[PDB]
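Presented below is the structure to which this report refers.
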Amino acid sequence: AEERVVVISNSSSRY
Amino acid sequence: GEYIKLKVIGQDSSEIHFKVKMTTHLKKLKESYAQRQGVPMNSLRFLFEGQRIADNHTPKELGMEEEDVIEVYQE
């Protein structure tokens, strides 16, 4: 397997 | 603060690493891991030093550091 690194990161509303 | 990198070890010894902040609620890691494994999140339990990681636990609360390991087992 290859290395796997995952990064965990209203007025415009119309509906 | 800086991201820390956590290693998540599966039952098959595969690994997915996650960068999280010390204040990140670990539910976000659990959901991403379960998504990438293609299984329901509630089918898994996530352990740090053998203790269950709650949805609202953060790395700060658990005393986690860079390159700490989380193990995933079946619920």
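Note that chain B carries Swiss-Prot numbering, so the residues on display, from first to last, are 19-93.
According to its header, this structure was worked out by X-ray crystallography, 1.4 Å.
Just so it is clear, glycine is given a Cβ too, placed from its N, Cα and C backbone atoms.
Under its mutagenesis annotations, Swiss-Prot gives B:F36 to A the following note: Abolishes binding to PIAS2. Around the Cβ of B:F36 (mutagenesis position), the same chain contributes B:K23, B:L24, B:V26, B:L47, B:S50, B:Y51, each under 8 angstroms and 6 or more positions distant in sequence. Taken residue by residue with DSSP, B:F36 (mutagenesis position) is part of a strand.
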